[PDB]
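Trainee: Here you go, one structure.
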Amino acid sequence: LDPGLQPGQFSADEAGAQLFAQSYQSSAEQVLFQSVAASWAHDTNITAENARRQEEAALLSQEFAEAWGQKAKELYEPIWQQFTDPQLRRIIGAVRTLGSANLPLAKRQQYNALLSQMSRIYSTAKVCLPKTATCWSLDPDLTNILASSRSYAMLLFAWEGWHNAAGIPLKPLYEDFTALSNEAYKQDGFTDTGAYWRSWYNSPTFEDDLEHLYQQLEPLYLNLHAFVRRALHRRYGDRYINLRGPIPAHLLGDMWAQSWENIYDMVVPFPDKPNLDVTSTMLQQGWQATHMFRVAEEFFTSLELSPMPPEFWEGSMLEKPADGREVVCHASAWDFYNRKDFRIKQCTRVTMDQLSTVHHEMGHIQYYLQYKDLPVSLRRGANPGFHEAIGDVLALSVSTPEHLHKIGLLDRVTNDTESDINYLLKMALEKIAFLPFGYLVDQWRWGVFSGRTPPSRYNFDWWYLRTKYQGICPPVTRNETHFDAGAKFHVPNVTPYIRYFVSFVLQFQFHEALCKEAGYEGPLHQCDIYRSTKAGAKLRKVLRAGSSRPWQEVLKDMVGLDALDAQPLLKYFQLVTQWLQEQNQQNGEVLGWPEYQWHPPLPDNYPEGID
Ligand SMILES: *[C@@H]1O[C@H](CO[C@@H]2O[C@@H](C)[C@@H](O)[C@@H](O)[C@@H]2O)[C@@H](O[C@@H]2O[C@H](CO)[C@@H](O[C@@H]3O[C@H](CO)[C@@H](O)[C@H](O)[C@@H]3O)[C@H](O)[C@H]2NC(C)=O)[C@H](O)[C@H]1NC(C)=O
Ligand SMILES: CCCC[C@H](N[C@@H](CCc1ccccc1)C(=O)O)C(=O)N[C@@H](Cc1ccc(O)cc1)C(=O)O
Ligand SMILES: *[C@@H]1O[C@H](CO[C@@H]2O[C@@H](C)[C@@H](O)[C@@H](O)[C@@H]2O)[C@@H](O)[C@H](O)[C@H]1NC(C)=O
Ligand SMILES: *[C@@H]1O[C@H](CO)[C@@H](O)[C@H](O)[C@H]1NC(C)=O
Ligand SMILES: [Cl-]
Ligand SMILES: [Mg+2]
Ligand SMILES: [Zn+2]
């Protein structure tokens, strides 16, 4: 570790901890920047040499973390919990958590290599056609197939091809990662890595609180599921759709069946009302990636939040490179921890759902811009779910028919009950369909980290959860050679997921509060906070707090409640919740999937007829 980056000496008291945190911040920003920059160079240009440099940067970060972590525990282990300065407690508490820096050097190198290799496998996996040369990438190729194809056999080829190509090679690496991760965090005092991940929410009742939320939300999902299953039955037939069983997992518009907005055209209750999927208009009008990011930016500035700085436009990767070089296409927003460089890396496609993704990612950037002057350790969301909700909340306003009209994406304006059902159904396909998936992913991973799910049951327990919560089934047979959890980005890239369940609840609490602050006095689902500087100032207070204060208190200040609450989501959706319940009763639907063992047959002449 460079001498200038090494911890000096400080008193064993709070006043020494304060000087300790300032000296830490100085060197931490440099160590973080080199690490983030190395990751950027790799993720925008996947090569063996760039992976080598990223692993070296990661090792330097662990060296820094160990030196300052062990100094913090040498001086302040018994006194940090009683500091008068609450923010200093939070800084010290972070510095003393060593994580992977607890591993001996050889195991640190093994850990870093596993992360690099798992990331490379996921982001370079291809589905090749039997033209053995011609191969499809996840983004854009397979994504577009899952979204736009209505051929059962083609969707099956993409789904199976992807899950086999990405998942199978990941499994042995993921087992080794799990063990090393647990070994590291057990030395921080946690029973397993999942216990450390859950500790970020600082709630002893976290898992019970989540379960109580899901109980309130499940009836909405069950009714949406049944309605969509009926629509799929009308298209695909009784051979491929069981009206009393799970839905085949490749028919819902998305590789993970996690959002169903891409099948809206098949389920739209009132098709002679305005077409709320504006993708065709974006195409017809010549929208490009840069337009989408500028439109998102202008929403933020309309609230008197910050525009994207020049460094963002100069540094960001907003389209998949055409030079063919391999990149991580999965969208992400980057803080370089130097208070200057902030970037998005997105293989942007011109679609309405991608416009939502742009807002999501710009939400992350806006957070970074607002807390850039806090101590580096507090440059975080109040909890990780706050960070995920910011851009989604703005996108709730952007997607309203009234707002789409303002930005020239929807000429026809209507305010009637049928148009409301259409819109709320489209929003339910995006938001309510996700809830079971957002809930289940880390239930699977918590079980893996705790040892309840050993490698011999990775796929068994994955599909148990997928059927239990989402009510879907794999469209081809799977066994424990398959590792279908690994075919979802966040698993090999070791990104926790419960934040997204939290953020899908929170964003409606936020929306309700901002709409009220904006002076809006109509239905919650028609609110548009565009150009509300009052709403912007309330949101700005959250963003500037970072993780300096307990999230329960930040939430109370914003929305008047100190807890996650499903009521605002329920209130947003109430008209379509009622409508879907009535429609399923009239149609005699069975809610749920009592034929839990059912799987669709293979197409005749599959995969042979894929050409
Ligand atoms: C779409 O239309 C709805 C419904 O509009 C209402 O019902 C129609 C059948 C007609 O009779 C309309 O004349 C009638 O307004 C609109 O929602 C409604 O908005 C109004 C105005 O913001 C709300 O009235 C306000 O109520 C608050 C108290 O809640 C008072 O303080 C205000 O002074 C004002 O009277 C009304 O409550 C609201 N209705 C519901 C059920 O929420 C909606 O604004 C409109 N949307 C668009 C984009 O035009
Ligand atoms: C719309 C955003 C899609 C892209 C997003 N990308 C991650 C990168 C996280 C990351 C962390 C550390 C290193 C690298 C990446 C991020 O921005 O959170 C993502 O995955 N969202 C979830 C979940 C989700 C789905 C719909 C939403 O409206 C919001 C969230 C999903 O699509 O499954
Ligand atoms: C796991 O499955 C692999 C792929 O074949 C699968 O099972 C057959 C019966 C078909 O249903 C097919 O659609 C499935 O994808 C096998 O090659 C492999 O041997 C199996 N692994 C073990 C350990 O048995
Ligand atoms: C990709 O990385 C290599 C080093 O592995 C470098 O020589 C090359 O210039 C990079 N390409 C781009 C476009 O940055
Ligand atoms: Cl999280
Ligand atoms: Mg779409
Ligand atoms: Zn995010």
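The residues of chain A that appear here are 30-159, 161-641 by Swiss-Prot count, in order.
This entry, so its header tells us, was determined using X-ray crystallography, 1.6 Å.
Including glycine, each Cβ sits where the backbone N, Cα and C put it.
Feature annotation from Swiss-Prot assigns active site, proton acceptor 1 to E391; the stated evidence is experimental evidence. For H520, the entry in Swiss-Prot reads active site, proton donor 1, with the evidence type sequence analysis. If you look up Swiss-Prot, you'll see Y231, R529 marked as chloride 1 binding site. Annotation source Swiss-Prot lists Zn(2+) 1 binding site at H390, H394, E418, citing experimental evidence. Where Swiss-Prot documents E391 to D as a mutagenesis experiment, the accompanying text is: Abolished peptidase activity, leading to increased levels of amyloid-beta; when associated with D-989. Under the heading of mutagenesis, Swiss-Prot lists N445 to D and annotates it as follows: In Ndom123456 mutant; abolished dipeptidyl carboxypeptidase activity; when associated with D-318 and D-445. In Ndom1234569 mutant; does not affect dipeptidyl carboxypeptidase activity; when associated with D-318. According to Swiss-Prot, the mutagenesis experiment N509 to D carries this note: In Ndom123456 mutant; abolished dipeptidyl carboxypeptidase activity; when associated with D-318 and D-445. As a published mutagenesis entry, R529 to Q appears in Swiss-Prot alongside the note: Abolished dependence to chloride, leading to reduced peptidyl dipeptidase activity.
I'd like these features described in context: how deep, what's nearby, how far apart.
Mentor: Around the Cβ of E391 (mutagenesis position), the same chain contributes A361, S362, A363, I374, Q376, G421, each under 8 angstroms and 6 or more positions distant in sequence. DSSP assigns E391 (mutagenesis position) to a helical segment in the three-state reduction.
DSSP assigns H520 (active site, proton donor 1) to coil in the three-state reduction, placing it in neither a helix nor a strand.
Within 10 Å of the C-beta of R529 (mutagenesis position) we count 24 further C-beta atoms, all protein chains included.
Non-local contacts of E418 (Zn(2+) 1 binding site) by the CB criterion (under 8 A, 6+ apart in sequence, same chain) comprise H390, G411, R529, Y530, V532, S533.
Cβ neighbours within 10 Å of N445 (mutagenesis position), excluding its own Cβ and spanning all shown chains: 11.
According to DSSP, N509 (mutagenesis position) sits in a coil region rather than a helix or strand. Around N509 (mutagenesis position), the same-chain residues at least 6 positions away in sequence with a Cβ under 8 Å from its Cβ are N489.
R529 (mutagenesis position) carries a helical DSSP state (H, G or I).
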Trainee: Compile a sequence-ordered list of residues in the same chain as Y231 (chloride 1 binding site), six or more apart from it, whose Cβ lies below 8 A from its Cβ; state 'none' when nothing qualifies.
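Mentor: Same-chain residues close to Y231 (chloride 1 binding site) (Cβ under 8 Å, separated by 6 or more) are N413, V532, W581.
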Trainee: Just the number: how many Å between the Cα atoms of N445 (mutagenesis position) and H394 (Zn(2+) 1 binding site)?
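Mentor: Distance (Cα to Cα, whole Å): 33 Å.
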Trainee: Around the Zn(2+) 1 site formed by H390, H394, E418, which additional residues qualify by having Cβ within 8 Å of the site's Cβ center?
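Mentor: The answer, listed by sequence position, is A363, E391, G393, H417, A419, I420, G421, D422, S533.
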Trainee: Provide the number of Cβ atoms within 10 Å of the Cβ of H390 (Zn(2+) 1 binding site), excluding the reference atom itself.
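Mentor: Here the count is 23.
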Trainee: At a 10 A cut-off on CB-CB distances, which of the recorded positions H394, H520 has the highest count?
Mentor: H394
Trainee: In angstrom units, rounded to an integer, how far apart are the Cα atoms of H394 (Zn(2+) 1 binding site) and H520 (active site, proton donor 1)?
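Mentor: Checking the Cα atoms of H394 (Zn(2+) 1 binding site) and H520 (active site, proton donor 1) gives a distance of 17 Å.
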